[PDB]
Amino acid sequence: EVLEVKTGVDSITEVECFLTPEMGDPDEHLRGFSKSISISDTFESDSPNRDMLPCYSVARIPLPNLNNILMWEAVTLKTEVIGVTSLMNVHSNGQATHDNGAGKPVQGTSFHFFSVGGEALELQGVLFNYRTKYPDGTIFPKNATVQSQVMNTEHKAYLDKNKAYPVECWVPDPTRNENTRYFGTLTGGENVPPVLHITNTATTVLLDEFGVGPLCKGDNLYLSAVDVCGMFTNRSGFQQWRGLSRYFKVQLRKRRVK
Amino acid sequence: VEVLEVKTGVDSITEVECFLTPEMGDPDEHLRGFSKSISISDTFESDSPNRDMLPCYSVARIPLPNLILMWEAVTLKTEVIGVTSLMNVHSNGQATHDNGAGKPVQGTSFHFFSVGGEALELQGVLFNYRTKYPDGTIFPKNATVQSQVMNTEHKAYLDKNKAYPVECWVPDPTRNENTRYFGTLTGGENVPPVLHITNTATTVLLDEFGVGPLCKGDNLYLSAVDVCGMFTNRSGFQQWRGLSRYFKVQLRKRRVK
Amino acid sequence: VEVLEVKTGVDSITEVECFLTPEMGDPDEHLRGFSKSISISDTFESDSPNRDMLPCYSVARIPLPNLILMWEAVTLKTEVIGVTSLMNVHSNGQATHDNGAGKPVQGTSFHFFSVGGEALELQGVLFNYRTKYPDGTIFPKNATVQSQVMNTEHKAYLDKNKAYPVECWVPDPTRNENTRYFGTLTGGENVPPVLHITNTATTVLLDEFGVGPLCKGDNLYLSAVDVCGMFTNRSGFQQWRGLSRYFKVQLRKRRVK
Amino acid sequence: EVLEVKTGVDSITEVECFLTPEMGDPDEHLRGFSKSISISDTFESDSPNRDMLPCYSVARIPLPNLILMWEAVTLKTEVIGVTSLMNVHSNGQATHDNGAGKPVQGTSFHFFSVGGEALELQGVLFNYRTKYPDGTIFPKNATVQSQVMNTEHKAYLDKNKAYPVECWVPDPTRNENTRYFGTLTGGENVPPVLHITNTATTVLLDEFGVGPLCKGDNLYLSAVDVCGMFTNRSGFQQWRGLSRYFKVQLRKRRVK
Amino acid sequence: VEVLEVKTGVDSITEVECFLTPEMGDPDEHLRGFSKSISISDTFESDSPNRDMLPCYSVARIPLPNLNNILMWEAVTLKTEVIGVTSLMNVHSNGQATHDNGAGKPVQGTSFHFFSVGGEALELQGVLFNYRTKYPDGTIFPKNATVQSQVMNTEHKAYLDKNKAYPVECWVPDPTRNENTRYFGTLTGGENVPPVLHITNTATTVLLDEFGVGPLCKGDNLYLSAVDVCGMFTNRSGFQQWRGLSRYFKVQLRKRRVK
Ligand SMILES: CC(=O)N[C@@H]1[C@@H](O)[C@H](O[C@@H]2O[C@H](CO[C@]3(C(=O)O)C[C@H](O)[C@@H](NC(C)=O)[C@H]([C@H](O)[C@H](O)CO)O3)[C@H](O)[C@H](O)[C@H]2O)[C@@H](CO)O[C@H]1O
């Protein structure tokens, strides 16, 4: 039960940070990239390596202790993808688009996703191929059945660990997440162009239809993201996912609850 | 029905929340959510699709708490479930070029949902009136060449799962007064899927008189199609790929005469 | 006419609901909704399309209850009927690559509709003024080279079905005071059809003075074109494919002097 | 000094007309097309022929003789003949074996303006060493700076079939007494997207509630509607343009 | 800075109007507005771009009427426009024919369109596609790069305080700073991406923040920044060059008292 907002100078606070992408980081020079993608011979034999799998990013940000029951209420978000212009590097071991041409820029399938919540993002598992063998060191839908290719309600989890939950197996659970606001776009196809807007003049309001934002349990704010921008194609044609960091600025206020 | 006032009080509202699985054809025990690979007849006359190559409309009839009062559907939140699964470009796909990743799901899509107080009303329209639709499907009967544009004989209710093929039926715009429907067809073999997800978006189901669908016999009807595109295998064979759809509907008690 | 007050009361409103079938050329008894395969002239000057290769504007004139009072058209709901039929990619199509599904309908599209209290007024514009338009169609006569850009002699009324070729005529923006019209041409050979359906969208037909089309002689005129794109067969021959359009119009009685 | 609007029966008027495109008109049969486009052998030798260069269209429309001035308040406009681009049977290049002709497509520029005096132009050159042909009005004394901004290149759109589209844009440092709108969509496979309706009005009033004030009782209308390129059987490409409809409502306004 | 009332009166508003020229690299005396042709390194380690192959941010510091009570000029509105959009219709100047007998391939592919108005220099954060890229002499670039610089390294902070210097590909606006600037940009990537460029003199952007305050011009200087890489020009032989265009700015300012 939600009561009144506290006012006064001490009543507001602000969280500011960035979440780095977790694309797989196949070697010490390739932070922000995945391993080159290879294709299994069959559905049965799909067995991606961990460094080939982009994962959800998450940060748990402690807020000023509030231990009347008060909670921090997240009200507004400003967010931005950081380093969008890095994708103009078309002179770095890329594949020429045509004889004597510049390198093929990063493109193809993208997923841009962010959420703000008063607890961990709740996830539902959905598998493209239920017979995929997910690698050690990732957290993936377990006891998969063919029904996992459409909906298996056993696959419930919390986004509670960084570089662990592969993007391709998990989505926000729309049956839960009442105390989180999430937003995402998947743009598919191998040739889709990245379209990335930046400005410091856009704010998202996080209040629901009753004027209540995410309420931070135990004084923690949960920020989550995925920004798979597309694939980089190298000179020999191997393709790697490329990700970028996401900025978050969230304003919170103190709210009394019963 | 003459529509009178809304009931208030804590008992006066209820909520339905569920998901509808897609019915893309399910050609074997490992391929739920996919169709059979798509083949092409040599002529219009010989068009004879397998049942498991034809995606169908999904429908769920949701019983509501027993109630002259009727449940009125006011708001919908909906969402395609599992959008990220289409990032699996490593599973038996066709490389886009030498050493490349697999071609992702792409091509013709149909995304559709409806909320109604009775079954969705369908009108039959055939691409090719001589198509032979297979046993187990419910399809436009006594088809003529006029069925390729409009034959008013082809009326039906979406009253059964895995039955009504997507390609030969649409919502009947001459009926459906007690239903709200929304759909988009995006055609072309290279169309990129564009799938948005959020829990912050609500659709209001009220018509221009402030009246939502009224649930006859205390049943709410949900229907959906989410054909996302085609998956292309190593050999170039293509299968429709679908995803489940979440519905959350809020309803209120309304008195009627 | 001075336009005076709207009449109220039970008798004072009416509704029209119908569908217009597309007129794409209909080359044989099995191919309603399709044009003949398109062939290309050997030279610019020898362009001579056959009648069954030329999509035409559709038009219906709808009698209203007999009534100075005039029926005033206030709102429109409209929808393309049978959007899902374009998922038939298994019927005499051209494979998009080896073992692939059929190339779906795509390419140049024109979706157009109008509602008026008299016939839609047309202005003729020709791609090529030396085109020989075929007998049985109504086309810009006495064409000159100016007809490729603007020849004000080419005026007509859309007063006949299966007659006015889409490629020759557009709504005349210098006239049509008593009609509301809306169209989109999307050109290019691979453009993807994007077709939205819903029963929740209404267009208001009133002008800036709050006045809708006034139906002369108690007739309402509906017009449409819905060339969705081209179908490509196995051998690569291409034909226009069209679909029917639904109209629901609400009208009220208006007094006039 | 703008004062009040005059009301009453006599105080409004309306202009209605069509501007034809000026695409180059390479022969007596080819009104609305350019000459087939050829490509120079090098950058320094770029020398387009006149009939290969689309130009800005302009009409100066006399208004009822009137201190009062006609003030332009609203505009309805659209491209005339959009359906003509469905002719894919007229000696085009087949998209594939047995296919229909390739439709008009590729780079487009759609532009219109309404002003109480001639549109003011600023010159910018893709390649300052382009020799523009006799019979066109082009930026003079071009330098390498003309490729980005050379403020010497100022002109008025005061003549039809004369100012090449590729050389000139509206001058954003001027045109206080004009409203202009344009979109360039570039790329050889760009599909035309053309909307028509008689239900859309553009308001021409500025933030102070004042529209273009017509000097000398003349209204200036300008347009470009390069819809794309038509590809002939043999691969040669010509710009194709279409006419634009204008309807402008004007009201009498007192001025000091 | 405690922001107080706006001054009114005839002498209390002013206007700045100008154009920023693009800085694409200018590889020779005939190629203002173009980059050098793009070449591709065989490894990430060996990426060493020449200066004239690297587009850079444009910046102008515009002196305002002197105000030295403390008054500061406050930027309130912006009109802006890319100048010369129609130049991209030159498909006849030694381009690569799209097909036999066809016109020249128009400028297309990756674009970045960006503008900012601030009361002090735009603040930048460095991000690198490839941390081992060696940026050339005469450019100002992220120093002491590490592999973390490919995603976020907070050491890479700078001010856009010099023209023809800050390469577009390694710097973005720093979202943790820029309180006294309003910035807007769009990256559209992909080699076949069609330029879509709108021009009009009827559009205005309001520069006021959620509290009604616009950029306050420190030292009576207005900072304008821009990038307008429109795509690439492909010549006959297939070599590709970036092509940019100038940007118009008209900014209205008012006098604002501060404590
Ligand atoms: C009947 C036919 O299309 N024949 C082809 C020849 O045209 C072609 O030889 C080229 O012809 C050129 C001039 O002819 C055209 C053209 O550019 O192709 C013919 C077009 O139909 C015509 N288009 C229109 C709308 O009128 C076009 C136009 O008038 C001008 O381009 C205006 O600039 O002219 C020219 O002489 C070339 O040098 C010549 O190669 C041959 C070989 O490609 O194939 C024939 O089948």
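Numbering of chain A is taken from Swiss-Prot, so the residues present carry the numbers 26-92, 99-289, in order.
Determined via X-ray crystallography, 2.2 Å.
From the backbone N, Cα and C atoms, a Cβ is placed for every residue, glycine too.
For reference, Swiss-Prot has these:
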VARIANT   A:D66 to H  In strain: Isolate MAD11-BR
VARIANT   A:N74 to S  In strain: Isolate NY-1B, Isolate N1 and Isolate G3
VARIANT   A:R75 to K  In strain: Isolate YI, Isolate TKY-2A, Isolate MAD8-BR, Isolate HER1-BR, Isolate NY-1B, Isolate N1, Isolate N4, Isolate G3, Isolate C1, Isolate CY, Isolate MY, Isolate AIC-1A and Isolate Tokyo-1
VARIANT   A:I113 to L  In strain: Isolate YI, Isolate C1, Isolate AIC-1A and Isolate Tokyo-1
VARIANT   A:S117 to T  In strain: Isolate YI, Isolate TKY-2A, Isolate MAD8-BR, Isolate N4, Isolate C1, Isolate CY, Isolate MY, Isolate AIC-1A and Isolate Tokyo-1
VARIANT   A:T128 to A  In strain: Isolate MAD8-BR, Isolate NY-1B, Isolate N1, Isolate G3 and Isolate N4
VARIANT   A:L158 to V  In strain: Isolate YI, Isolate TKY-2A, Isolate MAD8-BR, Isolate NY-1B, Isolate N1, Isolate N4, Isolate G3, Isolate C1, Isolate CY, Isolate MY, Isolate AIC-1A and Isolate Tokyo-1
VARIANT   A:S267 to L  In strain: Isolate HER1-BR
What does the Cα distance in Å come to between A:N92 and A:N99, when 6 residues between them are unmodelled?
9
Compare the Cα of A:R75 (variant position) against each of the variant positions A:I113, A:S117, A:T128, A:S267 and report the nearest.
A:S267
Using Cβ atoms only, which of the variant positions A:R75, A:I113, A:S117, A:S267 are under 8 Å from chain E?
A:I113, A:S117
Check each of A:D66, A:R75, A:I113, A:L158, A:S267 (the variant positions) against chain B and write down, in sequence order, those whose C-beta lies under 8 A from a C-beta there; write 'none' if there are none.
A:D66, A:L158, A:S267
State the three-class DSSP label for A:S117 (variant position), counting H, G and I as helix, E and B as strand, and everything else as coil.
helix
Measuring Cα to Cα, how many Å separate A:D66 (variant position) from A:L158 (variant position)?
18
By CA distance, which of the variant positions (A:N74, A:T128, A:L158, A:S267) lies nearest to A:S117 (variant position)?
A:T128
Would you mind listing, in sequence order, the residues at least six apart from A:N74 (variant position) in the same chain with a Cβ closer than 8 Å to its Cβ?
A:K60, A:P166
Could you state the whole-number distance in Å separating the C-alpha atoms of A:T128 (variant position) and A:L158 (variant position)?
33
Specify the count of other C-beta atoms within 10 Å of the C-beta of A:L158 (variant position).
28
Fewest other C-beta atoms within 10 angstroms, as judged across A:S117, A:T128, A:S267, which are the variant positions:
A:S267
Under 8 Å between C-beta atoms and at least six apart in sequence, can you list the same-chain neighbours of A:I113 (variant position), or say none if there are none?
A:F43, A:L275, A:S276, A:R277, A:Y278
A:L158 (variant position) to A:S267 (variant position): how many Å between their Cα atoms?
30
Please report the three-state DSSP label of A:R75 (variant position).
helix
Three-state secondary structure, A:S267 (variant position) (per DSSP):
coil
